[PDB]
Structures are given as C-alpha cells and as structure tokens.
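Chemist: The following block contains the structure, expressed as structure tokens.
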Amino acid sequence: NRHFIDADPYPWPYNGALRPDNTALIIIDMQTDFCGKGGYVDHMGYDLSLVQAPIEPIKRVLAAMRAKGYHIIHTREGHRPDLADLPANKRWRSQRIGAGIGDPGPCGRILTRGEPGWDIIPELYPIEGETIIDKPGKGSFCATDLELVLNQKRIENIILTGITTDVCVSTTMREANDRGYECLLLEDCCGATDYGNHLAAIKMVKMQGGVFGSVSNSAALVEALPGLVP
Amino acid sequence: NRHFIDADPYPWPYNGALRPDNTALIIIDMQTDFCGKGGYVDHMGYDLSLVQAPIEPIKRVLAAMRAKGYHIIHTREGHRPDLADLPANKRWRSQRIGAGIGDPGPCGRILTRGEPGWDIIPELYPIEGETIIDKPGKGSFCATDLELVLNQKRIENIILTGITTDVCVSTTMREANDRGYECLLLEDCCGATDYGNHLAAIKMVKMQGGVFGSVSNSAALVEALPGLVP
Amino acid sequence: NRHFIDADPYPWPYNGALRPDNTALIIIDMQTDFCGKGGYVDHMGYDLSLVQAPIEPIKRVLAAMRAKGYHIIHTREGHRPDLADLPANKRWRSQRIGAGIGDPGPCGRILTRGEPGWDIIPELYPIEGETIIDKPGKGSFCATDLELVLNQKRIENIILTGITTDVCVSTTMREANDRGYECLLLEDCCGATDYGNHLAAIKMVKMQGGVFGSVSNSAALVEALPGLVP
Amino acid sequence: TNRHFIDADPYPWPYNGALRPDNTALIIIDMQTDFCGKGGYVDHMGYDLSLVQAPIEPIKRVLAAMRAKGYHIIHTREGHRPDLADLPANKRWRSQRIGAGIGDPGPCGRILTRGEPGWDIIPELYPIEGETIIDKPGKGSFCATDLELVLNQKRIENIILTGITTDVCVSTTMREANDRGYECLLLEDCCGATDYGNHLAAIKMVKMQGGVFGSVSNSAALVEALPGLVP
Ligand SMILES: [Cl-]
Ligand SMILES: [Cl-]
C-alpha cells in the first residue's frame, strides 16, 4: 500500500514506501546563531528575513509529523566549549569576518554548545523522544552518531528542513543520499544567506533525474501524509 | 616560508603553509561517463561543452603540479560490476531518466567499473604513484579510503578540479572541509550540467568568509606555486 | 517464524530472525599471505597448520550457505601497489620482523593487491555475485565500502569465519557489533598465530552475556540453517 | 635526532621515537562506576570488582605525570542517550537477559545512561578543564563519535591507552586507532578485565606479528622516560 508526495522531479518517495516507522523529519540548525538577532549569521551582516522565512512552514510540518507518529530529528551546529572539535581553518575564517567561533557576542560565545545563541529557537523546540544531533561540521553525519541512530530506527526516508539551504541542509542531504537514504527537500521550509544560492541548491537536487532526491513543499507534504493505520 | 595564492574571499591557504608535501591536487570524475559522447551525461541530453571546458585548464594545472612534486589524486564515480554498492534509489532514478546505471550503452554499462565510458579520459590520465579513488557515491570520502590515504600522506591542503561542479566536486569539498582539510576550488577547472548551477556552487564556497574554503583559477595557482626549494 | 542456532552464550540470532535475505557469511582473509607457504605469515615463522585447520569447516559452511541463497562476503587484507594506504607504523613493524609489506617474496610482494600470495586460496574462492572487500586494515569496516554494501543488502546477521581469530576476525566482529549487526563466530572455522590467543578471542565474545555476539560451530550451523520456501 | 623511546614489548615505543607532548595523548577508557563501582553495570553481572579497580592507582600516576608535562589527555565514557536512540536492539537485549539492563534503574541510576551517577567517570580519575571527553555508544571509541576528528585537529600521532575493560573497551579502541595509522602503546598495569585470563591474552595479542596493534609497556617505564616541554 504505497503513498506518494507530489514532487519534482518525481513522486516521492521513489518506491512509495512512506510510513511513520521508516520516515523521519530532520530540522537542521534552527538556532539563534543562524536566524536570530545577535548571533553568528546576524554578525556577518546577512538578511535575517531570509532565514526566518522557513520558521512557520517548518512548524506546520513538525506538528503534522509529530501527530502522525513520524520520527523527528533536530541538529545544532556547534562546538565543545574548549573548541577541541573546531578545525583551525573554520575558526580563522569566522574571526576574519568578525564572527569568531568561541568569541563572546550578545548571545554568548558564537556557535558554542551550552550558549544561548547556539540553542534551537523556541518555536521549533524538541520534545522528549526526538533525537538531537550536535555536529561540529556542516554535514550532520560527520563525526556524529546520526547514521547509527538512523540504522537503529530503521529509517529509510528523510525529509529535510532548516537552514542554511546551500550549506547545512545541502551537505546533510548529500551525505544521506550517498549512503542510500531517500530524501525529500521541502523548498519553503529552508532559507539561505543569499537567495539566489538558496534557489540554486534546490535546483541542484532536481538534476540527473533527482541526483540527491526530490523537491516538494510543506502544503503538498501535509495534505498527502499517511498515518500509522491506513 | 609562507606562500599564498590569490583567491576569493581570502588568500589561500589560510595560514600560508603551502608545500608539495602537504598539498594535493584532486581531479574529480573526468570520465567519459561525465564528459564523453555516448556516456551517462550525454545520455541525459546535457550540453557536453560545459563539462569539456575544464579539460585544458586541468591539464595545465596537473602538468605544473606534477612538475613541482605535489601529491596528485584522481577519482572515478562507479560501481562494482554486480552492483552491490549501488543504492536502489540511485539506480531507479538513473533508469527513469534513460541512463541506467549498469545498463548497456555505447560506451558499455553505464557507470560500471571496468567499462570504457567509466574510465578517466586520456588527456587527464593518471601516472604511477597517483592515487585513484573509486567511489560509489558523489562524495569522494564516502565508503572509500580517501581520508585514510590523506592522513598517511599528511596532506592538509586540497585543490579541487573536475566535474560536476555542483554535484561531485562540491560534495567532496564539503566532506574535506568538515574534517578540517583546507580547500581551494579552481573555478575554470570545473563544469556542470547547468551553467547557472555551476556558478552558484562556486559562489556558495565564498559565503560566510569562505564557508568551504576559497576560490581561484588555474593561472593564479600556477604562477604562484612553490616547489620544495625556496 | 523464528529460527535459532545452538550457541554460547545464547541461541543465535538473539531474536530468531534468521533468513537467507538478512544474513551473510563473511570469510575473512583466507589468503595465501595468511595461510600459505611463502606468504606473510609463513615469513614470520608461524605454524601454518593452525591457520589451515579452518579450511574444511569453512568449505562446508560456504557450500551450505551458497546452496540456501544466503549472502556471501569475502575479505582480503592488502594494500594498493604504491602503498598509499599503508600506514608508516604498519610497514615498519612488518620490515623489522622480516616480512615487509610490499617487499618481494616467493608469492610476490607481501600483502600487496594483485599479487599471487595476496589472493584468496583456491578452496574458498569467490563466485560471481559474492562481494569481496579489499581492506587496508585489520577490521573490514575501516576505509572500505563494507558497511555500505551491508546496508544496501539489508543484512542484519553476520556469521564470521577466517583468520586470524584474534586480529582480523575479531576486529571485524567488534566493528560490526558496535554498529548493531548481530554476529555469530564459528569457532572451528577460524585459527590464529597462537592457539591460546585463538581460544581467548572466542572466550572474549561470550562475556557479559555475549558482548560481541554468540559462538557456535560449523556442524551446529549447517544442521539448523533455514532455507528458502520453494 | 631528538628522538625519545619508551622500553616496551615487542619494540621501543614509539616506533620512530617522535614522542612529544604536542603529538601524544593519554586516553583513559571508561573508568566509570558502571565498569568498576559498586551497584553498576559490571557489579550487576557478578564480576570481581577488584580486577577492574586494580588499575586505578597506576592510571593516577600516569595521568599526573602526563598532565604535568603538557601532554594531551582524553577520557571516554560508554553510554547511551537517555531515550536510547543510539542503543542497538541486540546490545540492550543481552544486557537485560543477564540482569543488567541498559537504561534500567539500579542503585546508581539507569545503567549505562548518560547523565546518571553510575555512568560518570570515577572521582580519582576525574577530568579537568581542557581534557576532551568522548561519549560513545559502542565499545570502540571511534564508532559514531568525534574522537577521530578531535585527534586530527590536535595533530596527535601517538596514543597511550589505559582503562577498562582490557579486552573489550581498551582493545577495540586500540584496533580502531591502529588501523587508521595511530601509533599505540598499551600500559598493561593500567588496565583490567572481567576475566584475568582474558586481560592477559588481550595484552599478548598486541605483541604478535612484530607488534600488530602497537607495543606494550607499564606505568613506571613510561613515567621515568617521558619527555617534557622545554621551558
Ligand atoms: Cl613569510
Ligand atoms: Cl581522590
């Protein structure tokens, strides 16, 4: 009994095996550091409106996926307080542009775990039973236990949201896709530091018959989402 | 002691530690399947001139990097002949599009190791002592020994070339960057299935003070390349 | 519809979900370099009879598992001909004890891929459709595509054989076990360079209620193996 | 040249004598109440706690000396997320069958669960600021963790292993590090196991084939030959 979501470039998931037990929502880096005033992204001068746009659409998707018993996953980009997991190059680039990782700012130490700006925003806050991944990189798989958690939960399908589209969401999508996870990007549930770059990251997914998976949007997903009993 | 390459958005590498012993050139997927007549990409109708453009610029970079004793790395996307490393979704999408992985075409079985179309093109062919990575995914790190080879060679700096810009080159850049490798993308030594997508993948690198490293071009690299002796 | 194999310290697999589609036999490093005259192990002076002992038991297990449609996996420890994947410490230790990796011997370059001594012995030779893993380390997961192949084949159960019990078989078991694979070591289908060490690697598995899985033997497995429904 | 060696078996460690505070780390593996304390995981399965407490004083001497000479210090804890999302079904089931269920309530709290009293590192070997702690869901410290990433960023080449248990957590971690090219030293008096025979055999496995996983030495030999920083 297969179920499909209207998507581009093909009906998602590819084989219609869409159930709450094999499908997860992943909300990527909806932190004050990426979309709040005083955080990492605001420091570099980027338009916070572009990364706040996805907040309400992700909320509708989260509420619907929570209600139908789907697996829910959240990620935070961040570093250990002693910065032992912070590559030297990553730190130096952040310092040069005036937004140094580990440096004090209005929301505390930029991109440091346990600091106010680093935490997930209240509107999209995790509840009990939802796995949070704390990652030192852009991709959620690198140096984390995400893949191990996904295997133990026997998850085959991943629906990606969050920020930024072209950096954190996209790297995570490519990692999942390479390892065989079947992925759906929701275009209205993500935003980037450059709007052209946001749209191009979406288009990259559609090439070669869906090279990294397929693309849809929050309304199309929620109107066709299956529950536990069919 | 330090050496820099003129790059955008900062002089590369970040700390000027640029030597033949800690720096590698990586040539990504310069295979007939990605830029030849009769292969995977030609099958899907994409403009072969966009992916052939980088051939001569890569050749000039390779000749200069070979001459100064730099580490040279090549990659081929491909699958085991029995297709045991081919995720079901990857295969199905390629079939829908009319360019099925493992299916017979003019250059043999599409994207299958040991087939004519799968091999690296003659102009950029590896010589003895240059490591070739055979990868089942878009990123060169996933399910390969690339990282292990890089650590044994004590390589810190990576200069990326090849195709496609927004798929194979970009995923590999994000993997390397996340693990702390300091990377340089040469914009004239890569090309993609959509030219807009090629330029946007280049621009994505430059954001946030060089989120995935820095960008330059073949001439700027070759004119400022150090040898072992100052 | 559960099936169990009589094993120590518990009936294997834990949950009785034992089928040809989710279970693989893994034959580890049955190469001339580990059990042949003139190879790596014979060079270090070890008793070849200890590592030849498992040949007939593995043959019976392989024939039965091949006949009932089970997944079959083989591994070879070895290095790229240019030795780019050979850590400096590994090489140096092999040279000190007179069995240098890459060095010429009676069966060719020790532990080098493509050389006679490196290949799997004739008695246990792979047939088409059986995945061979070429690994640069002791564990079959490190820097390989084993895990990726396992996931695409939806394999949950692994039955380990080969040499050496305490080095290559054991490392591979611990990697699989950590990632959640349910493993069975067949005690008569493995052997080591020290017989005490072989018996202790078997005992290590049984501790803490089966810390790495369970232990059984070739006869117990073959008489209780489930086949397909015709 | 400016090389330093530690007297070890079967060869002087490290192999190439490149032994400095900046490229060498001490790793203390799973010295948690759950592995060596009263009321924890290991005590639940009936094992002799004296075998796993033996290494406490030797590790203390090695830690004090390595802390004093500016060496990198690493600690690990085996454990699981409170919702048990990182706990394989087989691992859980085996722990339940032998009466020491992971996540189940006991005297020191939920067995092998992060944030619980029994799960934490014992007081005698407690981490100080600037020492990386790895929280791992498996026996090997590399699997599903950021250990390797931290090691690379710190440009660490040499690892000196201590902790428990010798044949399970220490040994798996050694094999992972060794495979990826790290040069490793096991200190035999700074580790202990649930079976003493198994502890001695895990030590012997290291020495085979000219040091298949590295070399073996002991706390006294290490501390008297440890190079310091140049003031
Ligand atoms: Cl200078
Ligand atoms: Cl104390």
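Each residue's number is its place along the chain shown, starting with 1.
Looks like X-ray crystallography, 2.5 Å, at least that's what the header says.
Just so you know, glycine gets a Cβ as well, placed from its N, Cα and C.
Straight from Swiss-Prot, here's the annotation block:
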type	residues	note
ACT_SITE	D:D30	active site, proton acceptor
ACT_SITE	D:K136	active site
ACT_SITE	D:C169	active site, nucleophile
BINDING	D:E78, D:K139, D:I164, D:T165, D:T166, D:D167, D:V168, D:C169, D:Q209	biuret binding site
MUTAGEN	D:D30 to A, E, N or Q (Swiss-Prot position 36)	Loss of activity
MUTAGEN	D:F35 to L (Swiss-Prot position 41)	713-fold decrease in catalytic efficiency
MUTAGEN	D:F35 to W (Swiss-Prot position 41)	73-fold decrease in catalytic efficiency
MUTAGEN	D:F35 to Y (Swiss-Prot position 41)	138-fold decrease in catalytic efficiency
MUTAGEN	D:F35 to A (Swiss-Prot position 41)	540-fold decrease in catalytic efficiency
MUTAGEN	D:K136 to A or H (Swiss-Prot position 142)	Loss of activity
MUTAGEN	D:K136 to R (Swiss-Prot position 142)	297-fold decrease in catalytic efficiency
MUTAGEN	D:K139 to A, H or R (Swiss-Prot position 145)	Loss of activity
MUTAGEN	D:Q209 to A (Swiss-Prot position 215)	419-fold decrease in catalytic efficiency
MUTAGEN	D:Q209 to N (Swiss-Prot position 215)	38-fold decrease in catalytic efficiency
MUTAGEN	D:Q209 to E (Swiss-Prot position 215)	1300-fold decrease in catalytic efficiency
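How buried are the listed features, and what sits near them?
Modeler: The Cβ of D:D30 (mutagenesis position) lies under 8 Å from the Cβ of D:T76, D:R77, D:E78, D:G163, D:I164, D:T165, D:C169, each of which sits 6+ residues away along the same chain. Annotation note: D:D30 (mutagenesis position) sits in a coil segment as assigned by DSSP.
D:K136 (mutagenesis position) falls within a strand segment according to DSSP. Long-range neighbours of D:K136 (mutagenesis position) (same chain, six or more residues apart, CB within less than 8 Å of its CB): D:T76, D:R77, D:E78, D:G79, D:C143, D:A144, D:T145, D:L147.
When Cβ atoms from all protein chains are considered, those within 10 Å of D:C169 (active site, nucleophile) total 25, not counting its own. According to its DSSP assignment, D:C169 (active site, nucleophile) is helical.
A C-beta separation below 8 Å, combined with a sequence spacing of at least six in one chain, links D:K139 (mutagenesis position) to D:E78, D:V168, D:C169, D:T172, D:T173.
For D:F35 (mutagenesis position), the same-chain residues lying six or more positions away in sequence with a CB closer than 8 A to its CB are D:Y41, D:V42, D:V52, D:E78, D:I164, D:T165, D:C169. When secondary structure is read from DSSP and collapsed to three states, D:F35 (mutagenesis position) falls in the helix class.
Note on D:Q209 (mutagenesis position): other Cβ atoms within 10 Å of its Cβ, all shown chains, come to 20.
Classification of D:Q209 (mutagenesis position) by DSSP places it within a helix.
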Chemist: When C-beta separations to chain C are restricted to under 8 angstroms, which of the recorded positions D:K139, D:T166, D:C169, D:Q209 qualify?
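Modeler: Near chain C - Cβ to Cβ under 8 Å - we find D:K139, D:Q209.
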Chemist: Taking the residues D:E78, D:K139, D:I164, D:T165, D:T166, D:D167, D:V168, D:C169, D:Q209, which the record names as binding biuret, find the longest CA to CA distance and state it in Å to the nearest whole number.
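Modeler: Max span of the biuret binding residues, Cα based, is 30 Å.
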Chemist: Is D:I164 (biuret binding site) helix, strand or coil when read with DSSP?
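Modeler: Where D:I164 (biuret binding site) sits, the three-state DSSP reduction gives strand.
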Chemist: Could you state the CA-to-CA distance between D:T166 (biuret binding site) and D:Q209 (mutagenesis position) to the nearest Å?
Modeler: 20
Chemist: Which of D:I164, D:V168 (the binding-site residues) has the most other Cβ atoms within 10 Å?
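Modeler: Per the Cβ count, the most surrounded site is D:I164.
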Chemist: Taking the binding-site residues one at a time (D:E78, D:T166), which has its Cβ surrounded by the most other Cβ atoms within 10 Å?
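Modeler: The most densely surrounded of these binding-site residues is D:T166.
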